[PDB]
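Participant: One structure follows; several queries about it will come next.
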Protein chains: 4
Amino acid sequence: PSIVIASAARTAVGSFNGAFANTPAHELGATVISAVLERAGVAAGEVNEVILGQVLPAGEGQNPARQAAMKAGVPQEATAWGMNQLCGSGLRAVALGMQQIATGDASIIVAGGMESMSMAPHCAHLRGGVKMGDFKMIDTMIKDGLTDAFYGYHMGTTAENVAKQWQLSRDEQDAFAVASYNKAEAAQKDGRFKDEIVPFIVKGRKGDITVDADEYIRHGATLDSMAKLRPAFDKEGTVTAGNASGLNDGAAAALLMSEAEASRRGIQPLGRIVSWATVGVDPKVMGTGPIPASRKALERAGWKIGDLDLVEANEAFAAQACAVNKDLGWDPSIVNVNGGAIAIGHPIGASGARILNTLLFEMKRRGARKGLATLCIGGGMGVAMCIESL
Amino acid sequence: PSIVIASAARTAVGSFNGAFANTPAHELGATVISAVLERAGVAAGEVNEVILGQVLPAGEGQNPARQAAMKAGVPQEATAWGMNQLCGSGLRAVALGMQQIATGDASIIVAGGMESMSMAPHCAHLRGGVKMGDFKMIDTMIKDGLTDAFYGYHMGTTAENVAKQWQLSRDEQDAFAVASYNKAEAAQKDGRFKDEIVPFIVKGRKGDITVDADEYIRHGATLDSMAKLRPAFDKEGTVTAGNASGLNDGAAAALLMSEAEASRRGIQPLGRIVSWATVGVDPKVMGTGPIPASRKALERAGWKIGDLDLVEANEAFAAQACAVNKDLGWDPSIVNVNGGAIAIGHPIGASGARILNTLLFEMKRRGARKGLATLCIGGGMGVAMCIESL
Amino acid sequence: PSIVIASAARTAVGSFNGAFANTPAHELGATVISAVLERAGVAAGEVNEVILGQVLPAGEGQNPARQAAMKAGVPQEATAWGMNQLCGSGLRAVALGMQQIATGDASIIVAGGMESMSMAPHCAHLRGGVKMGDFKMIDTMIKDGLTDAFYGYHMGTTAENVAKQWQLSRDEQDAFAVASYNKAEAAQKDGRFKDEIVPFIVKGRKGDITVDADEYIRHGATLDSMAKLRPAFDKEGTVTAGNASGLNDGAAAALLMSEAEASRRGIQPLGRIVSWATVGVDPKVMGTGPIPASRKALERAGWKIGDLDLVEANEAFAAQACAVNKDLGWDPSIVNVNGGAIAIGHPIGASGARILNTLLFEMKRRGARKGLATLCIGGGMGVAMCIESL
Amino acid sequence: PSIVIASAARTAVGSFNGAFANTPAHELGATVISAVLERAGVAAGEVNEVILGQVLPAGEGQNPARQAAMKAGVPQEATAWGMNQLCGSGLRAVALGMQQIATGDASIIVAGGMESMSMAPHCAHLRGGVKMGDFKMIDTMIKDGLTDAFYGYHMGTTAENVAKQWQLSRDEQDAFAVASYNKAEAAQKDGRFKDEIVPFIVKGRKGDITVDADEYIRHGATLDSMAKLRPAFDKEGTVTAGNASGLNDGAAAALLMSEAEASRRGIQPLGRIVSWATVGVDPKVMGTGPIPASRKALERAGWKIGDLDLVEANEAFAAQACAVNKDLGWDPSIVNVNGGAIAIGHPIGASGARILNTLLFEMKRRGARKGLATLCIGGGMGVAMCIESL
Ligand SMILES: CC(C)(COP(=O)(O)OP(=O)(O)OC[C@H]1O[C@@H](n2cnc3c(N)ncnc32)[C@H](O)[C@@H]1OP(=O)(O)O)[C@@H](O)C(=O)NCCC(=O)NCCS
Ligand SMILES: CC(C)(COP(=O)(O)OP(=O)(O)OC[C@H]1O[C@@H](n2cnc3c(N)ncnc32)[C@H](O)[C@@H]1OP(=O)(O)O)[C@@H](O)C(=O)NCCC(=O)NCCS
Ligand SMILES: CC(C)(COP(=O)(O)OP(=O)(O)OC[C@H]1O[C@@H](n2cnc3c(N)ncnc32)[C@H](O)[C@@H]1OP(=O)(O)O)[C@@H](O)C(=O)NCCC(=O)NCCS
Ligand SMILES: CC(C)(COP(=O)(O)OP(=O)(O)OC[C@H]1O[C@@H](n2cnc3c(N)ncnc32)[C@H](O)[C@@H]1OP(=O)(O)O)[C@@H](O)C(=O)NCCC(=O)NCCS
Ligand SMILES: [N+]
Ligand SMILES: [N+]
Ligand SMILES: [N+]
Ligand SMILES: [N+]
């Protein structure tokens with residue numbers, strides 16, 4: 001009934017059509033699965049199941065989570081499956097993997113997320129036939145990942161709904177984004193991402209490429225050039241490409257086992273999963289998802305907001321990230337101390353486990369005792385998890 | 001914790017490009033979600049989470065499970081997500097929903113599966129651009145649903161591997177299929193599918209159509225006409241369209257709650273989830289998946305194979321379905337007493353909950369005490385669950 | 001400088017996605033080329049060049065006119081090419097083939113048109129790549145065939161412009177269309193199309209099918225049933241599917257040689273090409289094209305409007321066909337005596353030679369001496385040709 | 001009776017996906033039509049018809065020749081149409097325009113060719129529907145332009161057939177290409193292409209670009225670097241990208257009128273069309289097309305091979321260009337004195353008029369009296385034209 005995170009790892013977050021432009025998601029997930037096994041001293045033959053969140057798997061083949069486990073050396077006797085709760089998929093898979101051990105149905109779980117938004121294809125239903133007229137080739141990334149299915153507009157429009165409702169101006173969102181760019185750039189140059197990042201070998205034509213640094217992180221971001229950017233969703237809006245997360249590729253996961261299992265193996269876990277929660281909200285303001293999700297998770301853990309030593313709140317948009325900080329009222333100096341998704345990137349299926357990796361390694365590095373990770377979810381949902389160090 | 005299935009429902013299984021040719025999967029799932037709520041006397045405002053297995057969601061929009069819950073009246077405060085374990089997705093979602101209640105994280109769960117193989121689009125990655133030459137538009141149904149990602153051939157080829165290793169001839173597979181067609185046709189004419197089936201209204205322009213009968217069920221199947229069919233995968237093989245499951249659309253789900261919760265509401269549950277299991281096998285012979293999965297489920301329940309009163313083993317192929325019966329050795333007269341997927345249909349993401357519906361309502365109809373449902377999974381996996389009546 | 005039409009033939013006009021749904025245009029053209037050779041007693045080795053009008057050749061391969069000639073038995077030493085003047089392509093190709101003999105550059109020409117609107121594919125420029133967002137698969141039939149490239153609307157909208165300028169009401173267009181349906185229906189049942197139609201054998205997998213009757217001809221068109229039809233282009237317009245031409249497939253051609261050549265071979269020509277003309281008009285009212293084209297053709301032939309015994313004016317739309325009849329003032333009883341494109345069909349690339357075939361054989365049956373064929377052309381053009389019997 | 005070329009012009013030949021990557025073909029043709037009118041002092045209202053050869057018009061709209069004329073200022077009263085004889089379309093259109101004046105049906109004709117191989121889309125017939133399985137998106141450039149419709153292989157394979165029958169080694173083909181690169185590079189540096197080239201303004205968003213130089217011209221071509229090139233068609237073949245023409249965009253045309261018309265307007269014509277011819281050959285060796293076509297043109301002109309002062313023979317492939325020169329036996333020093341299609345480029349629909357422009361202006365530059373232009377045509381055809389200076 002006590003589940004710990006024995007190890008964690010993530011690939012570098014690649015830009016849209018960048019280093020991982022032609023790399024399938026399971027190839028990134030396989031590297032992460034092998035990394036959490038080596039870092040914990042656990043062999044692949046000991047894994048019972050691999051649970052990987054993924055939002056855009058179209059065209060990758062039968063169950064990409066199974067392909068990642070098999071390629072990482074996990075034997076055929078184990079099982080693997082994918083799940084989709086949009087942006088919270090990477091974190092919910094960890095909660096799902098924790099429940100497999102809590103119910104006594106599994107002993108060792110590799111849980112996380114993987115996403116290749118670059119490899120997302122364009123699709124169209126053509127079985128009935130198009131007898132006459134033009135038809136649209138639909139971008140699966142925009143349709144199945146970034147567009148609300150109830151109102152039809154982009155997730156950035158939901159951020160404009162939060163910005164108008166919370167009275168967050170353009171200058172306040174740009175200032176929040178600049179702070180995120182500077183924190184991520186300082187953390188990258190100081191090597192605070194080296195422990196969590198496992199290098200990925202991009203096997204391509206004309207030679208292999210080793211990717212071990214987040215390429216989407218901007219250097220020397222300026223407030224004046226960001227004020228010149230046009231709004232990306234509403235012509236009279238405030239959300240721009242500068243104060244919003246990007247389109248990215250990456251993978252992240254963690255190795256799960258019971259606290260007694262880790263103690264017999266001599267493993268010092270990165271943290272203990274104290275509680276988790278998922279709550280729904282109005283799809284028009286889905287960015288407010290972390291507000292009830294974090295409160296329920298802290299309530300289940302018996303913690304107060306002031307008890308938290310470190311917080312990782314995903315920065316899908318500067319508008320929604322400002323609202324979550326104002327509502328919950330926690331000290332912003334402990335939230336995303338090494339930057340957020342505005343600078344690091346936002347691979348939907350993997351962002352949930354990505355910020356968990358950043359949370360775990362920063363908690364151990366500075367000796368934080370209580371931490372929380374949370375994300376907003378499209379369609380009006382949120383997920384959160386409380387972590388305690390051992 | 002003791003979790004029971006308070007109610008269950010399913011749509012009729014439609015043929016490929018048939019009654020549900022232009023109906024999205026979440027529309028079928030929404031009808032099933034509302035049905036299990038009315039059948040149990042539980043309102044939509046009481047559901048904590050909806051968990052729906054789905055293999056082919058490309059082009060349907062952000063998280064079709066969330067769309068099904070919202071369309072069925074489930075409030076925005078609740079959560080919803082999809083999961084993919086291929087053919088066992090519909091059944092695993094019930095086991096996953098059971099774990100949400102076992103860990104005290106939820107109270108009432110709608111769990112099941114939905115699949116629209118007809119609405120599966122053709123896709124192609126076109127972000128890098130096609131400078132010269134032809135490129136392939138990939139059928140997501142074949143690629144992401146029916147083709148093994150490790151060996152490259154169809155799931156029907158894996159049935160040929162099972163037929164060769166178990167020495168199951170063409171006449172033995174056709175005889176098994178004829179038995180499935182006759183059992184399903186007799187069950188349909190006797191109305192044994194009426195209780196589990198909830199009608200679906202296909203809203204069109206030239207009038208609405210009510211679908212309340214499985215259209216893929218064949219009437220008067222003859223052994224001689226099936227012996228004339230050419231093999232559909234191997235030119236010198238034995239698996240044909242007659243002795244194999246079809247491509248179908250449909251949805252199925254169940255309402256989950258604790259046994260004490262069901263007693264507080266005066267609900268007579270359809271059954272109690274005693275145990276469940278999922279095991280992996282060699283992808284070349286994925287049809288053997290139910291063999292170790294069923295024994296592991298019976299082992300966790302403390303049951304012997306002889307203790308089972310009824311069995312629902314998915315008939316993905318006659319070759320794999322014969323092998324599972326020969327290895328486990330249970331009485332074939334209690335396995336798929338109302339027919340199987342060869343005659344009823346095989347909507348991959350929903351078949352797990354489809355055979356669970358047939359299992360639950362047949363146990364209640366004839367007073368069976370111990371039941372088991374199991375399916376084979378592509379990529380070399382299997383899933384099983386044991387059900388006991390109250 | 002006197003070129004006669006030694007023989008002529010055409011396939012039956014098939015409906016959109018009908019009998020010729022999967023038949024390429026050059027296969028239909030090859031049958032017409034072989035027919036006019038046998039009907040005139042000329043061997044394939046004697047043809048110098050084949051000129052076939054075609055508007056929609058995308059996806060059919062290198063020069064479909066060359067494919068039709070080679071398949072029809074025309075030797076490799078001869079030449080072949082296609083031309084595109086939209087709806088007047090079938091007639092202009094005959095005039096172009098006549099000029100080959102008039103300038104002494106050729107002796108025997110097979111000229112006509114072929115069109116397979118059913119086989120017209122959907123296209124999209126994808127060399128630059130689609131990094132993000134949806135893109136349109138463009139119907140080549142609508143884009144390159146039925147949409148004005150200067151104003152962007154359908155040819156039916158240009159018909160509404162002619163109806164508005166000429167004050168042609170809905171009842172006047174429907175009454176004009178009914179006359180065409182009744183004339184075509186009576187002509188088909190009386191066998192008046194048998195001489196001009198050469199049967200085509202549609203080779204399929206489940207048996208060959210011989211198509212020798214115009215499939216688009218409807219039986220018993222009623223003024224009341226057409227008055228209930230909704231307008232097909234303008235919501236407050238008058239052009240409907242009943243009073244407008246359809247989308248059809250077919251091929252037609254004629255064998256051209258000098259009058260001395262026909263006399264040396266003992267060939268009785270169907271008629272002598274007296275004159276031809278092509279004039280442009282405003283693209284907004286392209287249906288008025290036949291008005292100056294016919295007057296310029298009659299001027300070059302030295303004929304008066306009253307001298308014509310029979311007229312074949314293409315019925316692309318009832319609105320444009322009424323305007324040309326009122327302006328030119330010829331007796332409507334001699335115009336389209338066997339029906340027009342509203343009832344028979346409108347294969348764009350072949351319609352020019354289609355109405356020429358009907359003109360030649362109708363002139364021969366009733367002994368008409370002077371005839372004229374004309375069509376309207378998209379983009380604001382018209383073509384006409386005068387024929388005199390031998 | 002005697003038709004002269006009053007003026008001629010052409011755009012620069014752009015590389016594949018280069019300066020004209022997003023420029024439609026009719027935009028290039030419109031500039032050429034306006035150029036030949038201004039250079040001759042003839043207003044747009046005096047042209048009777050515009051004839052433009054084009055092989056790949058899919059997706060450009062209704063009759064791109066009509067779009068080019070209207071955009072160039074040609075009034076709506078005139079007519080326009082396109083024609084397709086593959087690689088000989090640009091030259092055949094000039095012969096066709098000459099026949100319009102010879103038969104007294106027109107007085108002033110703008111004839112030439114235009115081609116945008118970069119804007120060629122990918123297509124697929126989808127009206128019947130794809131019920132199951134993958135399907136191919138067909139590149140219209142390769143299928144309708146570069147692939148033989150009778151044998152299924154590329155035009156480069158037909159060049160391998162000519163090389164095999166004529167025993168043309170790899171070094172012999174490479175030496176011919178090197179000579180073409182050096183002659184074309186020297187002609188560009190000396191400004192010998194400035195008179196025939198009319199600048200084209202590429203209007204874009206981030207600024208306009210003026211294209212007035214042939215971009216496909218290679219600088220400092222080395223014989224050894226072409227020997228290192230891999231064969232592009234046959235793994236054991238000899239035709240490579242160095243000794244074969246490229247994929248290019250461009251447009252070219254000429255102003256046609258009678259000799260008396262040019263004298264009445266005070267125009268100094270570029271030359272007189274003495275004769276023309278088109279002959280077919282074996283499709284396997286389509287590169288031999290120019291051999292019988294040139295002989296028939298010289299026969300009609302009453303000229304011997306020794307009477308020719310300058311020759312422009314299209315260099316579709318080094319294998320076919322060597323064979324036609326060796327068979328006809330004309331002095332290689334007078335053929336393609338300014339380079340050929342290997343270095344200049346090969347826009348299929350415009351190459352016929354492209355080499356005519358180079359022929360006309362080079363004859364005037366060095367005072368050549370008798371010239372001939374010829375091209376090979378896919379599918380087994382050839383075209384030729386004899387020009388004499390006034
Ligand atoms: C906002 C969005 C539409 C932008 O698309 P994009 O391709 O990522 O925008 P880009 O990364 O190409 O950057 C666009 C341009 O802005 C500039 N720019 C971006 N950020 C900048 C910054 N912080 N400072 C200065 N310039 C910046 C870049 O230079 C870039 O090139 P350009 O100026 O020459 O055009 C897209 O990133 C997006 O939708 N993000 C949200 C993702 C999402 O919703 N996830 C789900 C959350 S629930
Ligand atoms: C077999 C398969 C490849 C194609 O069959 P299909 O696409 O459904 O096409 P059909 O069902 O219409 O069968 C086609 C023909 O067989 C005939 N047929 C099918 N079953 C028959 C039977 N039991 N008796 C007689 N004839 C039969 C049909 O009538 C039809 O005849 P026709 O061609 O003259 O119209 C497809 O059904 C399939 O992939 N099945 C496996 C699904 C799967 O792998 N699921 C996952 C397992 S883990
Ligand atoms: C007019 C047009 C939009 C209609 O396309 P369409 O819908 O496929 O025409 P259809 O006849 O196949 O369908 C029309 C409907 O009205 C009915 N209908 C059509 N003509 C009818 C008539 N004369 N009387 C009664 N009913 C009629 C048809 O039965 C059908 O209804 P249904 O299919 O449910 O039974 C299309 O044919 C068109 O664009 N034509 C013009 C083509 C063109 O521009 N050519 C070049 C001119 S220069
Ligand atoms: C032969 C063909 C397939 C190659 O086209 P292509 O390869 O795209 O032309 P490219 O310039 O892109 O060649 C690309 C490569 O060849 C190299 N190359 C091309 N020509 C070269 C030369 N003369 N010397 C040295 N290198 C050369 C390029 O530098 C480039 O190097 P890379 O391998 O590192 O990419 C194509 O040009 C073709 O089909 N030509 C025939 C066209 C035709 O048939 N027209 C109709 C007449 S019948
Ligand atoms: N960003
Ligand atoms: N079946
Ligand atoms: N019609
Ligand atoms: N080249």
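Note that the numbers count up from 1, one per residue, in the order the chain is shown.
Any Cβ shown, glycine's included, is placed from N, Cα and C.
According to Swiss-Prot, the record shows the following:
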type	residues	note
ACT_SITE	C:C87	active site, acyl-thioester intermediate
ACT_SITE	C:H346	active site, proton acceptor
ACT_SITE	C:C376	active site, proton acceptor
MUTAGEN	C:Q62 to A (Swiss-Prot position 64)	Slightly lower activity
MUTAGEN	C:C87 to A (Swiss-Prot position 89)	Loss of activity
MUTAGEN	C:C376 to G (Swiss-Prot position 378)	Loss of activity
Participant: Inside 10 Å of the Cβ of C:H346 (active site, proton acceptor), count up the other Cβ atoms and send me the figure.
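Facilitator: Its Cβ has 27 other Cβ atoms within 10 Å.
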Participant: To the nearest whole angstrom, what is the C-alpha distance linking C:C87 (mutagenesis position) and C:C376 (mutagenesis position)?
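Facilitator: Checking the Cα atoms of C:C87 (mutagenesis position) and C:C376 (mutagenesis position) gives a distance of 7 Å.
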Participant: Per DSSP, C:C376 (mutagenesis position) is which: helix, strand or coil?
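Facilitator: Reduced to three states, the DSSP call for C:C376 (mutagenesis position) is strand.
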Participant: Can you give me the same-chain residues 6 or more apart in sequence from C:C376 (mutagenesis position) with a CB-CB distance under 8 Å?
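Facilitator: Residues satisfying the criterion: C:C87, C:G88, C:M286, C:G287, C:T288, C:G289, C:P290, C:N314, C:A316, C:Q320, C:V324, C:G382.
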Participant: Determine, to the nearest whole angstrom, how far the Cα atom of C:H346 (active site, proton acceptor) is from the Cα atom of C:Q62 (mutagenesis position).
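Facilitator: About 25 Å separates the two Cα atoms.
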Participant: Check each of the recorded positions C:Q62, C:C87, C:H346, C:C376 and report back the ones whose Cβ is under 8 Å from some Cβ of chain D.
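Facilitator: Of C:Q62, C:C87, C:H346, C:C376, the entries that lie near chain D are C:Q62.
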Participant: Count, for each of the mutagenesis positions C:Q62, C:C87, the other C-beta atoms lying within 10 angstroms of its own C-beta, and report the residue with the smallest count.
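Facilitator: Selected from the mutagenesis positions C:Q62, C:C87 on minimum Cβ neighbours within 10 Å: C:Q62.
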